[PDB]
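Notes for the one structure printed next.
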Amino acid sequence: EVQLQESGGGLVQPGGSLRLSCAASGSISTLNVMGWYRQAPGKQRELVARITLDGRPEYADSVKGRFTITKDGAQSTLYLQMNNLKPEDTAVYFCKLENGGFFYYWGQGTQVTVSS
Amino acid sequence: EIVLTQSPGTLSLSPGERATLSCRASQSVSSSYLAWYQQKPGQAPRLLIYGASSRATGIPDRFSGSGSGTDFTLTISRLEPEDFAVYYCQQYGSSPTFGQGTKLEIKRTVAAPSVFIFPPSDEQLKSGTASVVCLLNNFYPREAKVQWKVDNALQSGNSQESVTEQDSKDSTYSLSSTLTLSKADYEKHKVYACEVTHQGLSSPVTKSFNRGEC
Amino acid sequence: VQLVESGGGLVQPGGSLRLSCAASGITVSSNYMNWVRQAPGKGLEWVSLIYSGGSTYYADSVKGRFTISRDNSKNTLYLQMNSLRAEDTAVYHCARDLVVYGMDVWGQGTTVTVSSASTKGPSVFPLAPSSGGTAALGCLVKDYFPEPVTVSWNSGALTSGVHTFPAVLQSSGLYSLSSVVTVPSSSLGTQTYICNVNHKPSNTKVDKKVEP
Amino acid sequence: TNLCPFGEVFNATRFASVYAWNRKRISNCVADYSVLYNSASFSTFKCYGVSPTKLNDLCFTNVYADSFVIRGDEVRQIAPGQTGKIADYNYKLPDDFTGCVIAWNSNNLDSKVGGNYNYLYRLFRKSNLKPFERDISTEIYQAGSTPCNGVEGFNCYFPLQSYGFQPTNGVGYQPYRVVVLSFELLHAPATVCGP
Ligand SMILES: *[C@@H]1O[C@H](CO)[C@@H](O[C@@H]2O[C@H](CO)[C@@H](O)[C@H](O)[C@H]2NC(C)=O)[C@H](O)[C@H]1NC(C)=O
């Protein structure tokens, strides 16, 4: 019913920039919430940023002032603009779609690596 | 619902032999609910196996259970004399249910019946009924056919049979068949005959008498 | 550890009876408890179940007629049986049910006989013998109610070769059986043969001499 | 403002044993019930005191989402006015229930080749549960008058039994995941709403 396609990752140097995209296709309720999450190696999955139902963005503390999340409703795609990247931002990043409040769906997972 | 069918109806074996008893369910069923029971004549059932394969505490080591799905098995590895009895399997849906039971009997060699016929007594005839009795004495195996012929006509629906338990000494059976008639019907006819078929007889044996002839 | 049933007996079709099962060593009210019955020469038939917590289940052959219950202060299980039918004739056992562990404790049972017949002593008729071989003779013990009947021969002196058959229930509602013995046919010339029949429900004791 | 968290329940990796059934309390959020009922997927979907196709027009004070695994045989017991091992001793619905019972065959998540013995149910209990009662006691069941002193033996039974979920089980003996939605409407404010 819902498929999520992720792109935009890879290896950058500290200070560099990336943009993550999550393209959402399928049968999606008007009531849905998309967000970006990450999983550093040997740690637990954490929320990075998401767009609430109000359209209002919400950011983890470690990324506020550096990351900007936007939703292009036309392509039903979710964008994570990552500025000023730091080695501790290295993780596999996942996007999540919560559909109608009853199910959710995860993307395949996108490697981001910040190192010199 | 769950319907359990046991096979065989009668198992014939000798002490020291291996008995294998089958219980088939009408439907796939959980092995966690399948129990086996032993019943000796006049006694209450005794639990042998629970959960298809677990022995009840105190049950000798030779009793063994197995199976899955619809097909379950009780195995008695080396038969002792006290193992000859009836065995029931049991399952559980919302409530217990029992298979119809397998009789475990003592195997012995073939033994033809001795056949005897008894006319009704004069005392009985006085009171208005006639009973004619046919006796099959000390035979094996249990299967036997008893046919009543009156004036050479096969008689159906007015006889009852009774059979003894396996004889403690020679392991045979005996059978009693009673033909019941009113005095008036009994005197309508001349030849009363009992015809016995048994594996131990090369051909059927007939015992008869003629009413009123010594 | 024991279960002991009682309260069974004779009852007429349509009538009613209450069975009791007195436990020792199990607490009735804390267990799954069953009534399981067994008609003459038939298999086991589960009849009723009561849960610890009070739920009850019934075989279709008894729904609307039987009711299982218990009395905690007396550690006793009951089976109330109304609208009794001839096919309800059976030995009735109570048993404690462990479900996944089977029914481990059984009582010896109590007998229920559903019948409209009146108590009646048997008539005893000879089965006369009819010559270097074997003769058979006996007594037909006919038209009695209720069971049991006992038969001996020559006051117990003769046991070898005796076959006393199970009773059959006749369409009249009265029972009938035969007791037979095989002897050397030459023994008819020098031996007398008498069956001793007891039907205690009617206080009947009969000795019947059997001769050719 | 908030999207309801029913997805924590329906997409959970593992479900609770019925005797220790999970309950999630839903409040202050909106949900689209048509996402739930238009997914097919369900072997059971029965409502009481509410209609499913109406749910999106309703607000409730709270919603409870109870979840657990029972055998396919037993889903019939998750209904008002039932009896049985599950309804009496593990999870009981009240007679005046307003809510929906939802179940689907989970043979391919919850059964395992040599048996999944992780799902349990209560077999022995002295009395019936109250509605929405949850008993997680593991005390040895005393079936006689002698104390058990925490030792299994005659008249002393561990109260819980394992389901044996093997993929070859008959469909009635196969695991089913169940979700019970309860629609609690006390007074103000009704804060769980459809769109
Ligand atoms: C959460 O649960 C939903 C509902 O069962 C899952 O969606 C199904 O996934 C399978 C396999 O991908 C599809 O064939 C079905 O058509 C899906 N149904 C719907 C309604 O979308 C979903 O994949 C689960 N999310 C997880 C496990 O992350």
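By Swiss-Prot numbering, chain D shows 333-527, in order.
So this one's X-ray crystallography, 2.3 Å, going by the header.
Using N, Cα and C of the backbone, Cβ positions are placed for all residues, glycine too.
As recorded in Swiss-Prot, the features of this protein are as follows:
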DOMAIN    D:334-527  domain 'BetaCoV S1-CTD'
MUTAGEN   D:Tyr453 to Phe  Decreased HLA binding to NF9 epitope. Increased binding affinity to human ACE2
MUTAGEN   D:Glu484 to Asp  Increased replication in human TMEM106B overexpressing cells
MUTAGEN   D:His519 to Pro  Increased resistance to human covalescent sera neutralization
VARIANT   D:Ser371 to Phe  In strain: Omicron/BA.2, Omicron/BA.2.12.1, Omicron/BA.2.75, Omicron/BA.4, Omicron/BA.5, Omicron/BQ.1.1, Omicron/XBB.1.5, Omicron/EG.5.1
VARIANT   D:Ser373 to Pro  In strain: Omicron/BA.1, Omicron/BA.2, Omicron/BA.2.12.1, Omicron/BA.2.75, Omicron/BA.4, Omicron/BA.5, Omicron/BQ.1.1, Omicron/XBB.1.5, Omicron/EG.5.1
VARIANT   D:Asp405 to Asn  In strain: Omicron/BA.2, Omicron/BA.2.12.1, Omicron/BA.2.75, Omicron/BA.4, Omicron/BA.5, Omicron/BQ.1.1, Omicron/XBB.1.5, Omicron/EG.5.1; complete loss of interaction with host integrins
VARIANT   D:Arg408 to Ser  In strain: Omicron/BA.2, Omicron/BA.2.12.1, Omicron/BA.2.75, Omicron/BA.4, Omicron/BA.5, Omicron/BQ.1.1, Omicron/XBB.1.5, Omicron/EG.5.1
VARIANT   D:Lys417 to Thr  In strain: Gamma/P.1
VARIANT   D:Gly446 to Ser  In strain: Omicron/BA.1, Omicron/BA.2.75, Omicron/XBB.1.5, Omicron/EG.5.1
VARIANT   D:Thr478 to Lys  In strain: Delta/B.1.617.2, Omicron/BA.1, Omicron/BA.2, Omicron/BA.2.12.1, Omicron/BA.2.75, Omicron/BA.4, Omicron/BA.5, Omicron/BQ.1.1, Omicron/XBB.1.5, Omicron/EG.5.1
VARIANT   D:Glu484 to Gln  In strain: Kappa/B.1.617.1
VARIANT   D:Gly496 to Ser  In strain: Omicron/BA.1
VARIANT   D:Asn501 to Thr  In strain: 19B/501T
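Set side by side, the recorded positions D:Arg408, D:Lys417, D:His519 differ in how many other CB atoms lie within 10 angstroms of their CB, and the most is found at D:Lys417. Proximity to ligand 1 at the level of Cβ atoms, with a cut-off under 6 angstroms, picks out none of the recorded positions D:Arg408, D:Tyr453, D:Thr478. Ranking the variant positions D:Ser371, D:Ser373, D:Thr478, D:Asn501 by the number of CB atoms within 10 A of their own CB puts D:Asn501 at the top. The DSSP secondary structure for D:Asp405 (variant position) is helix. Across the recorded positions listed here (D:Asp405, D:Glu484), the residue whose Cβ sits among the most other Cβ atoms within 10 Å is D:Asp405. Compared over the variant positions D:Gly446, D:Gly496, the count of CB atoms lying within 10 A of a residue's CB peaks at D:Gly496. Closest to D:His519 (mutagenesis position) in space, going by CA atoms and restricting to the variant positions D:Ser371, D:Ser373, D:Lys417, D:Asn501, is D:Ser371. Checked against D:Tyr453 (mutagenesis position), the variant positions D:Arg408, D:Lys417, D:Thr478, D:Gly496 differ in C-alpha distance, with D:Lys417 being the nearest. For D:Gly446 (variant position), the nearest of the variant positions by C-alpha distance turns out to be D:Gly496; the candidates were D:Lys417, D:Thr478, D:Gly496, D:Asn501.
Among the recorded positions D:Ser371, D:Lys417, D:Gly496, D:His519, the ones with a Cβ under 8 Å from a Cβ of chain A are D:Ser371. Every protein chain considered, the tally of other Cβ atoms within 10 Å of the Cβ of D:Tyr453 (mutagenesis position) stands at 23.
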